[PDB]
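Asker: Below: one structure in structure tokens.
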Amino acid sequence: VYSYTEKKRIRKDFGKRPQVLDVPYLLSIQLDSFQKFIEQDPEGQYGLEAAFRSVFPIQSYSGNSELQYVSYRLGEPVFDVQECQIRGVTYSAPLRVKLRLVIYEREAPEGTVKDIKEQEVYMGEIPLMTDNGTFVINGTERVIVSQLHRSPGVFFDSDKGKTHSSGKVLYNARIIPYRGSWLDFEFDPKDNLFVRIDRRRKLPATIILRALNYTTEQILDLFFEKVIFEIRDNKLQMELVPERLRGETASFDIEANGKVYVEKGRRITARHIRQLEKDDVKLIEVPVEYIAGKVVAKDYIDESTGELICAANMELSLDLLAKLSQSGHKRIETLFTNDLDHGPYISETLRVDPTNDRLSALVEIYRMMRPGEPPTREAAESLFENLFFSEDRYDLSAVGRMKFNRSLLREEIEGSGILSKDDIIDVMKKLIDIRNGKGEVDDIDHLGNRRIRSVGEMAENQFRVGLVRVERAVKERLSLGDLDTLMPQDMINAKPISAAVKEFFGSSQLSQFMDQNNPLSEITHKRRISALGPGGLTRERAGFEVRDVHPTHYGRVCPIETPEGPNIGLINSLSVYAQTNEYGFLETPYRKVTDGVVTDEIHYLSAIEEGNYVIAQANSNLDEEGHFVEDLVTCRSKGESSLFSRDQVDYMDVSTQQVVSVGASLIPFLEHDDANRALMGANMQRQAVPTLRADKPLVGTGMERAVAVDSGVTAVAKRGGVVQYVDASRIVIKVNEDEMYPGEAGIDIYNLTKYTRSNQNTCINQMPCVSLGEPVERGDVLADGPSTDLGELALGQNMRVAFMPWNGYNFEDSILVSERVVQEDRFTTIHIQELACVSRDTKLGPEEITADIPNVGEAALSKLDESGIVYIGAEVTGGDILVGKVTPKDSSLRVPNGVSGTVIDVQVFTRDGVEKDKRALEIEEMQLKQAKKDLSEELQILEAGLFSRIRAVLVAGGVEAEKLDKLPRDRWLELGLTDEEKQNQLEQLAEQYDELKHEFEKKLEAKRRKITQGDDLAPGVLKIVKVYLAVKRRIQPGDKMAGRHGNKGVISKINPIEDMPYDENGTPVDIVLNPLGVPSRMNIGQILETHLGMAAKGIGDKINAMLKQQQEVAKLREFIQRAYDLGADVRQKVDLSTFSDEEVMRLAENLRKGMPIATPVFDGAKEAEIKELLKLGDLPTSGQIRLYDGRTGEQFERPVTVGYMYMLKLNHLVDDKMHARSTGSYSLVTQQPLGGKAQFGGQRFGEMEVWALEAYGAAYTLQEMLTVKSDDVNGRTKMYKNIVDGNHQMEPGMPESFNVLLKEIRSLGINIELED
Amino acid sequence: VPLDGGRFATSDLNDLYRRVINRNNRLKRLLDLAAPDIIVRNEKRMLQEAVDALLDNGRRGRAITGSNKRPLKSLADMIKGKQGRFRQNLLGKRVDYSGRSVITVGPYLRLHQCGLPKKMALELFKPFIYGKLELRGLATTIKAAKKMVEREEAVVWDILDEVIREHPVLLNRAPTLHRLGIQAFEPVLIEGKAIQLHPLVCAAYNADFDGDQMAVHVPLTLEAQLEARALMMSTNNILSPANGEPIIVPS
Amino acid sequence: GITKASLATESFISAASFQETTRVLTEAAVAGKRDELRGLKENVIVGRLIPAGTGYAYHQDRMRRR
Amino acid sequence: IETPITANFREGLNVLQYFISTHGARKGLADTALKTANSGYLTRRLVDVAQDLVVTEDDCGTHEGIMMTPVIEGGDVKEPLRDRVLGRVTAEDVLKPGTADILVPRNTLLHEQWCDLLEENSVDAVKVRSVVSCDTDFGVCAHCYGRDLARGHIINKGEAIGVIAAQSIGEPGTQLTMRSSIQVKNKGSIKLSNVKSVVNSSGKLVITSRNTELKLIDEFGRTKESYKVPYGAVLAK
Amino acid sequence: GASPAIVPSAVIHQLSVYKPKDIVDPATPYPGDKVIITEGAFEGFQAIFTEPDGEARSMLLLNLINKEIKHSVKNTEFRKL
DNA sequence: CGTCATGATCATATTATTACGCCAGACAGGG
DNA sequence: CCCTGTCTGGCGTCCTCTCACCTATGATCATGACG
Ligand SMILES: [Mg+2]
Ligand SMILES: [Zn+2]
């Protein structure tokens, strides 16, 4: 079955793979993150409650006072979104917090407080998010963009090759906390182990192991095994486990049990280890040279002298053995220090250490942190407990503790946010294990190590920084005042909190201005994974590897939609199905392929769970049950594609559209384009402009409805029902009774957004697309937006294209367009410019906006009214007067030189106290009248719905067929009816009606207050006049058009109609492209799009022929059914036998300008299907029509390719780039011309052009190019007199900026001069 | 500079000089009223560090800032590097009598001429038109001539066709790589708003027509017209200076 | 090498218009070094004719009248 | 990757093949970005090291120039004598191997007719005057430079050749990239250079030198093959 | 330095009874000083101080040509030198 | 008439780190 | 004093176009209202 707007124009759909998971709501990152941020969240985390429970309770400097936390609450905003964008306020909500003050007594902090006080306090204004997913900061709609950064936890990197120039790789182990001090363990080419804290000075690593109160005996107990030597009657025998001897060449003949095992000069084989462990050999015999370099573990003391025989971690010599042998020790514990197995890294590290106990280690750490000051044991304890071991200054998140347990092979993924002793010891153990040769290092670009922050987490962090500044103020006013007399709003002030959150949302590196000229550009700017910003890398520094697609971007981050230029691969765009995990990583759906059958359950995999399993590719053929029809199937195991068996697979992809993003899944035939041209096509499809009447794509991907409905430019119905009143302003839906609340009678009113300014100076319009009396369903479009049509997404328009060289006018990439295109007004885009004029406050008095103006006459002032402001509707030229303004000297606002327009909307804002002039009172009466009429129509329309409910209830149960309309309509309650649900319902509707009456009274009073009041404004401004010009820019030689595949081009000549190549029917082609761009720039998808567009228009022409002849609905039903079946096993399977002879005529009314065809991305329409659809129309099979010429009237040889391509106009127009300057203004500090176009400036004759004129022999051209034309002021006035008198001659002089160089060098101690 | 809001976001130099004069006046007052023995030392350290912030900020240990993270600009940051007087103001300058627009093809040109709009040719060539007006006697002063060419009356297009005729312009593509990147043409007036540029010539600019933009300059003096005709004309440079290969290869 | 061959000149304006300006101006300051405009780029700085094309004939005239 | 892309753009590409194509394409784009970033700075340093060198005389008056021979990697002759000694003034006057018969005088610009007359007689090595061996104080004379490239005649007195030279080197920097025995082909006489050889017991010629270079002299005088011969190698000839 | 300058037991005892001079200061508002203007229609030039008010205004020295008219102003009103 | 509270206007510089990389030349560590 | 490692200084494309942003917080004084 189909929805009623899907019976208007049902898009033909090729495609073979039956879908199982539809496209999710495309704005779920922004909305879900900010819903996670601001919501009443119990059990502590996440949200604002995490900040308010981690920075509170503020306890004082031993004054026994404490400011603890209760709850919070956000009130309603004073301004809704529309008034906020008009006036210019933030769209914020006040953050009320309930704080409590308690004050303890003397001698008992575990005793009773004498007095508490709990109260409401005001702090900050956090800006809310609109339903589109955007913020309104100062009247300009802004987006905060998700950041891609390093995951907190341990990270074992390897500084490969480059250091020490000898190939010896290093290994470092960066512990990355979420908030606190970093910690980098590393090696050096002497194989010592070095710690460092926050990239500061370097210490040997075991100095922190003493700082955790470990003795050296315990350190060697941890980081090494033991070797036991027993002195038993002969040559100091040894306990030997032969696994340590795997490949070691002994120094003697190892024999045991009267049997020679190992010979001198040979090594111990593995089978000799098997012999020694099979015979269970324990004690072997060593020479005196064997313990010549063995390292003792613990301290041995002589019992008689009380001295030290040998210190810990010391090699043993002959005299040390002679001392400890005669003291009474039979057991000797040493360490195993092999070449391959276990290096003595800990032992060499302890030999570099000068420290000896806990205190000296804490002193040295306190000295490397803060240099050159007296340490004290209390200060060293406090610093080292506040580096890693305190809840305040150090905090891994849950993400950090998960990565730190997972990368150390733990079990519990839950732990504390602070470190401990076992954590650092496990980091050093894993680092030594990586140095030993077992285990692997971790790459950086792997998406199991890249977390995604969003709006909620970054706003929480900035709010937390505001709170630690305010706890740095409250720890102030709390123990330095008189108690009890103050309340907790005199202490805490809202300036740092609001300053921090307002600086983050106002100007950050990630809170950026929304590129809004297209529904696609909105919905793909909100889905952006930027690597830049705070905590990430920078553009002009890094690098190589991060600008490259890793093998685990498959289905998380789009590989082909990224901006080319200085930041490729850093401004990644997130894919279609890609959600965000609980912790912040990326996850993507798959289908659990149990042992034979592809089960239709979806199952979200992260980036590290994907690697262990094995995933089938998306388009693998399966026969109606899930059984894979091949016995070799293409899969990918561990980041590496291969060919696997039938039933060793564990997952299949969901749909074939999931590698790409929503920018580059509206490209039909994407699998035929080379990836560079697909990148340029997706980026230019983002850069489109909305035309006047947007049409549709004939060749789409079916993804248009998700991008249109799941954005916020169309007016989606909330509750379905029957339309009651359509208008260009408003739309009224009457809600069906099986969707309807019992109370609040309810018929909905959609106030559309008519002609208003976007951010890119386009024209964000909404047009109603429903008829009257028409049913609508829940979840359905009512009003099309900009670049939409019937709920689809129509960016550009589809035109008749031919690929042929035509007389050179399409030489490199140019485009040649018939005048039939510009006559139909079909690229005529509508732009809106906002021109502001402020009435400031200066000396000699304030300014005047009135029209009594000097130096002007009738010809200027005829287009102004009697109070200076231009009319609404006056079509002005470039350089007239819009607002007349004179200062205590003409300073009237003028149209900037070049642009026409029609003044559509004038706003006047008045700072309160200033006299409103007559036009400001006219606008006040106008908006009073509009708001009065609008709220009165709200009351009338909802009262009409309420009375219709009363009529619907009184059909039964005491019905009065004639007596109902004899009495006035406001008394439909006291009629004959007992105590039932109906009199209860009439009482509830009377409650609703009296609520509407008193609500209308109070809301009309509040709206008169909002219109009548002034507005807070800039320091020293009287009134602001804003005027909206509405230019209509058509098309001309110089604009940029482009298709959807990377075929760019400046349109080069707008030919007449007659010159166009026509065919043997009569129709001229509209646009003549260039064929030579196809084999080099390998975008072969545009030719398949051209042929399938010609097939679509062939079906449309046959419908137009079968309908223009007034044929009955039977033949239309026949032909539309044949055009909708037409293919292989497909998904569509429609039938017109359930459309009932009236929808088929209206569906053919919508198909007569062409039949829309969906072609999904990697499961598209093959060549034979295009041929069979070109055979259904009577077009030629090869797609090529023979074409005549317009000039000569004789045939082009070798018939050419025509069809329809869907081409977009880009907003790089030519009357926004063109500029010229004879003599304008000059800069102030260096007397050179200004830069730019708005400032009337000159083009930079840069350095390489100076080199290119030195490279010729042009000497006078360069002399006037940098002395006369540019800098020397007396030189250029002499030049201007000489040019207007006909004498071409220059008096050179000196550049004045060289005198500026002399003054800047001379302002140092340097004495530069000019000799002779 | 005023920011038109009642306040002056000052330049960094006045901040630096203001810090030196504050610290120096406080040091004069502390040497006046006697320094507390081993005391007249911290203030001189502060003065030395403020002067070292003024002459070259950031060369001594951690630099200063006004707002917020960015270190502010001393004198050596005005002479050195990019954004300084050697590379931004003295070796490459901003230049009057110049303009820029988007290029296009127009293959009906001879290779020594390029299309150029009527609006750009009227705004680049203004004082030539003023001179021809008060030399032919169609405006008494300069102000009547300026208002005539602002209204664009029906006679100034004949003046403009009489000043374009044998007068070269310099076309320039924005990444000039080698010396064929600046060439000189003789303009032809075009109804429209783009620069029609001969196709063969676009082998030397490495310029396609997918939105490229080129800038035109005007040689004012007489010797510069002769140098843009004899040395830099588009017919003269047909061989590259890298080898003997022709640069007019048909593309 | 070309960056050291260009920083080691007998003309401090060329070596100042190239890389580091601080070291070049301090060495030329304490040495009392005296540029004489010596070629192309110093004359591009100071605003006069290049001694390459037509300015080469002008510079032969100017040097002959010295 | 060991499993190649067996699908062309006229047919489809499935998902993994298009993903591998994306690996290649984004690697190329990042190469072009950072490539331009290095190339512009190379052009800057070259035009700032040259910067000054103006053709300031008309004859220096020396003889010592460099020796132009065609380059021989060890295969085909890559760059012939006509494309190296095109238009540059001869150092010592070339005598044809009819010794004491002058073919060109010692100050003749070798344009295209003279280069064809060099190719006919198969001239070994036209010793020619280079800029690096000049004698002009504060500049470079006109005869040691050569033909005015981009024109036909000799270089004019004045054209700044340092700037056009530095632009001609750094301008193709956008196009550049960033990141057992001796087998003969032709036939001719056999030349050895810097060899200390001796006779083995087998009757062959064995070598006692690393600095041995083998050459193949052709029928008319020049060389078409050159081979670095290692230490202690054994020749069959 | 890392720690405070080694303060010996001498300056401390010397600063046990200092300020043995008078007002001195930075030569601002005194009996016979100079002070530039900043507000009013009589600003733009300079002036002199003598006997000011105290908890209200001061004493401005306004004079053009060879005549002068005193105009009591608070020091906020003027520009203290 | 006096005192207290509230509102408006005017006045200055932490508030209490970590994700570039190479080359090069001087300064100093180890022997 | 003769290496050999560390350290800190230099440097890292051109041209153009668009947009926002460029305090707020605390203290003191004056005026008004209430007792
Ligand atoms: Mg291009
Ligand atoms: Zn020479």
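To match Swiss-Prot, the residue numbers of chain D are left as they are there, and the shown ones run 755-933, 948-1005.
If you check the header, you will see the structure was determined by electron microscopy, 3.2 Å.
Just so it is clear, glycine is given a Cβ too, placed from its N, Cα and C backbone atoms.
When I checked Swiss-Prot for this same protein, it listed these features:
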| type | residues | note |
| --- | --- | --- |
| MUTAGEN | D:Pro758 to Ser or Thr | Resistant to antibiotics salinamide A and B |
| MUTAGEN | D:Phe763 to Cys | Resistant to antibiotics salinamide A and B |
| MUTAGEN | D:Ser775 to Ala | Resistant to antibiotics salinamide A and B |
| BINDING | D:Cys814, D:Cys888, D:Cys895, D:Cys898 | Zn(2+) 2 binding site |
Asker: For D:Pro758 (mutagenesis position), write down the residues of its own chain that are at least 6 apart in sequence and whose Cβ falls under 8 Å from its Cβ; none is a fine answer.
Answerer: none
Asker: Could you name the residues, excluding D:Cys814, D:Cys888, D:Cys895, D:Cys898, of the same chain that surround the Zn(2+) 2 site, i.e. Cβ within 8 Å of the Cβ centre of those residues, in sequence order?
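Answerer: For the Zn(2+) 2 site the neighbour list reads D:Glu811, D:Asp813, D:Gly815, D:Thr816, D:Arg883, D:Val885, D:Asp889, D:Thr890, D:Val894, D:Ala896, D:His897, D:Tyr899.
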Asker: Using all protein chains in view, find how many other C-beta atoms are within 10 Å of the C-beta of D:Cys898 (Zn(2+) 2 binding site).
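Answerer: The answer is 25 other Cβ atoms.
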Asker: Which state, by DSSP, holds D:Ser775 (mutagenesis position): helix, strand or coil?
Answerer: helix
Asker: Write down the Cα-Cα distance for D:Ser775 (mutagenesis position) and D:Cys814 (Zn(2+) 2 binding site), rounded and given in Å.
Answerer: 59
Asker: I'd like to verify something. Among the recorded positions D:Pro758, D:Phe763, D:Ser775, D:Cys814, D:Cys895, D:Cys898, which ones have a C-beta closer than 6 angstroms to some atom of ligand 2?
Answerer: D:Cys814, D:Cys895, D:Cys898
Asker: Take the C-alpha atoms of D:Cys895 (Zn(2+) 2 binding site) and D:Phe763 (mutagenesis position) and report the distance between them in angstrom, rounded.
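Answerer: Answer for this pair: 58 Å between alpha carbons.
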Asker: Between D:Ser775 (mutagenesis position) and D:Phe763 (mutagenesis position), what is the CA-CA distance rounded to a whole number of Å?
Answerer: 11
Asker: Which of these recorded positions, D:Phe763, D:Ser775, D:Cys814, D:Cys888, are close to chain A by Cβ (under 8 Å)?
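Answerer: It is D:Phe763, D:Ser775, listed by sequence.
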Asker: Over all shown protein chains, what is the count of other CB atoms within 10 A of the CB belonging to D:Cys895 (Zn(2+) 2 binding site)?
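Answerer: Here the count is 22.
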Asker: Please report the three-state DSSP label of D:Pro758 (mutagenesis position).
Answerer: coil
Asker: To see if you understand the setup: which same-chain residues, six or more apart in sequence, place their Cβ under 8 Å from that of D:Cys888 (Zn(2+) 2 binding site)?
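Answerer: Counting only residues 6 or more apart in sequence, the Cβ neighbours of D:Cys888 (Zn(2+) 2 binding site) under 8 Å are D:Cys814, D:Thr816, D:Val894, D:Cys895, D:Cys898.
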Asker: What is the Cβ neighbour count of D:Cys814 (Zn(2+) 2 binding site) at a 10 Å cut-off, with all protein chains included?
Answerer: 18
